[PDB]
Amino acid sequence: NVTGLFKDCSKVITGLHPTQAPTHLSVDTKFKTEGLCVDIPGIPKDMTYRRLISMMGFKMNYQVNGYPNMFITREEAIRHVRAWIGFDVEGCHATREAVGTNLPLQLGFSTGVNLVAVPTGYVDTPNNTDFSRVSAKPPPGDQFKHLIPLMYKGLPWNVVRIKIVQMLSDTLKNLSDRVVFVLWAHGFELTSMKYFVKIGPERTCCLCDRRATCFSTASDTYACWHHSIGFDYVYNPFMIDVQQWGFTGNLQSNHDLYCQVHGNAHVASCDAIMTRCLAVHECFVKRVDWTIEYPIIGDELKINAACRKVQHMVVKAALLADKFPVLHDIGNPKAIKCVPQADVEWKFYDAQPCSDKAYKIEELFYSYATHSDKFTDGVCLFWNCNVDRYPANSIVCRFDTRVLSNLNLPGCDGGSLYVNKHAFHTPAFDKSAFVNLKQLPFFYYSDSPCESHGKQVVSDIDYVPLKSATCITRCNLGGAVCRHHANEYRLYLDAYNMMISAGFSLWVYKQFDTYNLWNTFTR
Amino acid sequence: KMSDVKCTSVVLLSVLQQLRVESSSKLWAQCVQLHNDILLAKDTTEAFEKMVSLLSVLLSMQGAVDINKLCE
Amino acid sequence: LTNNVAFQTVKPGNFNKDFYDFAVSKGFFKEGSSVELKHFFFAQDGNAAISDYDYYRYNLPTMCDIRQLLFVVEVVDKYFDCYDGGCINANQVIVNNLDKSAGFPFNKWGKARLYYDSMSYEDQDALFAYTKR
Amino acid sequence: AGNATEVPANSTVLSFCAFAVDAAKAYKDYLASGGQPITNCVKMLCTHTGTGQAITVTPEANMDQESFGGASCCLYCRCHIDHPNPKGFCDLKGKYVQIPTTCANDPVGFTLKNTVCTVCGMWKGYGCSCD
Ligand SMILES: [Mg+2]
Ligand SMILES: [Mg+2]
Ligand SMILES: [Zn+2]
Ligand SMILES: [Zn+2]
Ligand SMILES: [Zn+2]
């Protein structure tokens, strides 16, 4: 048999002089005498011939000990989100001096970048091979008409590969230490990646210590993401084949199933975004795993501690304010009381009851469609759960998906994929859910003794001059300090601001009011 | 990255101008020329060489004691 | 007017580093992207004013086709028949921001507030009547 | 159109060596880990009489060495990559090469490793008049 790899595309019919023919199948047949070759001095070697060499069907699945795999499995990809980047290419056919092969033209990534490159290909010469510019034309498909003007706007390839290294470098320098490309029509993209990729044994950066992901041909040196200026080769990408995962028709119809957000403006970045959106759906819109971990990049533990503090405070305050008989917890897979001591009846619900504590954790998938008229006693508590419109009694805390930060990564469909430890995927944000509630207004409830020295009451507890009207912590009157309460108020305010800047929004039943906390205070 | 070059060039010209360099005349013309050329450049390398040529001006004078701020 | 020609220069803009750090922190200004920095505060050197006043050399005497002009002027006028105009007294003009420059040589003694505040309505109407002749 | 050129038994090797950064060491590591060497080389027909000098204009073997189509031996010329000759073309494109029939099963490996002594014009070890 044969393959299409290195399939010649020149239009001349005569074979090559054996001494300049790369293989035993690409010789001419006058020399072919019983599978062997005999030099016939009646004909000499040509001294001018320029045969384009198609570069498709590469097929790379080897096993060498020093070299890392290039196609990774599904689990090794799930672990390394943060590093996924879509990829799509558009093509063009060769015209006059050759025919039968495609050349890369427009490149598109998950970022909304679109590069165009002049058509270039690998030509031969009687002395060597050659990377030169060749003539081409767009595909005769009508929908591909938005490619006709692009054929005179190209760039020399070196500019393109430098731009690519730079775009990747400042997209990923603060997230991963690699890159994995998600792609669909695997073959042609692998073909295109001949232009700017180079593989080889694992290496570490120079003047930095992280693994190296860049190559420079001039100086012959590697680089990480940070220290990579002037370098023009990606040194060890990883890949993934989404269509390999058991999908049927074109990705357009497949994506069209769920995400109604990403339309199709006719470019390549659109295809890249759709591919990545689909890959995120296929692996993450399910239930969240607790065995997957992620490194911290960074500052995150502050956000976590802030969430702890604010949860404790808000729930304690709501209880002491209204004194609910029963606390209908919801969405808690670990029956752990947030406020530690609370005489209120404390339920636990979930749509995923654990093995143990299942007797505590009753199975329950909430939906306002049905359970709207069920828990009309006490109050619920939707900490980070994600349902439709919440019941008029609740204490919801829901992550807004519109904020920008390096922690949450775009997902489907409009909902984004938060990543702290174990990746949480949250649906799109909308207002219809909170039609029964109102934003929790800031406050600070304390209930404990005061400074000291005095350790009694009015008025021997140390006062400093804090004048704020919302630290509801009798002892307090305008001098309102008892040191303890004062710097505690400062700390908690800082924590609240950090939490609510990270993205989380709060809400409370409409009945809430602060004054009754003062009413509690009078002793 | 290139945006960082453009930005630091803006700040450098501001410092020069507030060091009274515009009093002299041909020097200020050259500084303005280099600044406006950097703001319109397209590739990083030649922008960097214009940047060093323009910083040489601030270094050639003894108004700013760099041995102080270079303390990290 | 005076013994030595003045050379005016144009200073460069000012940088708001906090906002730039914010915007690059949230992932903006990527290489090769579409949105970017294209609008700056360009500086000019000495002979900037005169080198721009010199741009009038593109104004040349022009003789117009008198008949077609005399027709299009009528049509243009017809585009303009829904309004109403006419002289008004001094006590009906509306000046927003009476605190701008008053041209030369009046800018040696204050802004437009002064002259609009030191001439009674009689003097203003008299000035109008004067320029009508 | 065009004409096919490589047999399916070469796809992995050719790809993995056309993407590498050091084609020579890549191929050596490929062999050294249980690989099947490259094999649709053009094979000549001659008298096995003449100089032992492999690099020649016309197939000139002895009873032991074996004439091969030169250009189809330079790995660089085979994967369609650039040559490391500082300037600037492969030399084996145009000539014939003669390899000891023993090792002449793998032509490309031999061409990569051994070299012709400049004096005797023959392979260093197969054979050389020098010393
Ligand atoms: Mg498209
Ligand atoms: Mg496409
Ligand atoms: Zn580095
Ligand atoms: Zn060669
Ligand atoms: Zn010798």
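By Swiss-Prot numbering, chain A shows 5928-6450, in order.
Determination method: electron microscopy, 3.3 Å.
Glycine residues also receive a Cβ, built from the backbone N, Cα and C atoms like all the rest.
These features come from Swiss-Prot:
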VARIANT   A:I5967 to V  In strain: Omicron/BA.1, Omicron/BA.2, Omicron/BA.2.12.1, Omicron/BA.2.75, Omicron/BA.4, Omicron/BA.5, Omicron/BQ.1.1, Omicron/XBB.1.5, Omicron/EG.5.1
BINDING   A:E6017, A:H6193, A:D6198  Mg(2+) 2 binding site
BINDING   A:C6132, A:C6135, A:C6151, A:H6154  Zn(2+) 14 binding site
ACT_SITE  A:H6193  active site
ACT_SITE  A:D6198  active site
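Ligand 1 lies within reach of A:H6193 from the recorded positions A:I5967, A:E6017, A:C6132, A:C6135, A:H6193, judged by a C-beta closer than 6 angstroms to any of its atoms. In this structure, the C-alpha atom of A:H6193 (Mg(2+) 2 binding site) lies 35 angstrom from that of A:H6154 (Zn(2+) 14 binding site). Other residues of the same chain near the Mg(2+) 2 site, with their Cβ within 8 Å of the Cβ centroid of A:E6017, A:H6193, A:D6198, are A:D6015, A:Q6033, A:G6035, A:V6194, A:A6195, A:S6196, A:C6197. Classification of A:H6154 (Zn(2+) 14 binding site) by DSSP places it in coil, neither helical nor stranded.
Under the three-state DSSP scheme, A:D6198 (Mg(2+) 2 binding site) falls in the helix class. DSSP assigns A:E6017 (Mg(2+) 2 binding site) to a strand. Of the binding-site residues A:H6154, A:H6193, A:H6154 has the largest number of other Cβ atoms within 10 Å of its own Cβ. For A:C6132 (Zn(2+) 14 binding site), the same-chain residues 6+ apart in sequence whose C-beta sits under 8 angstroms from its C-beta are A:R6138, A:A6139, A:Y6149, A:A6150, A:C6151, A:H6154. For A:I5967 (variant position), the nearest of the binding-site residues A:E6017, A:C6135, A:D6198 in terms of C-alpha separation is A:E6017. Filtering A:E6017, A:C6132, A:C6151, A:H6154, A:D6198 by Cβ distance to ligand 2 (under 6 A) retains the following binding-site residues: A:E6017, A:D6198.
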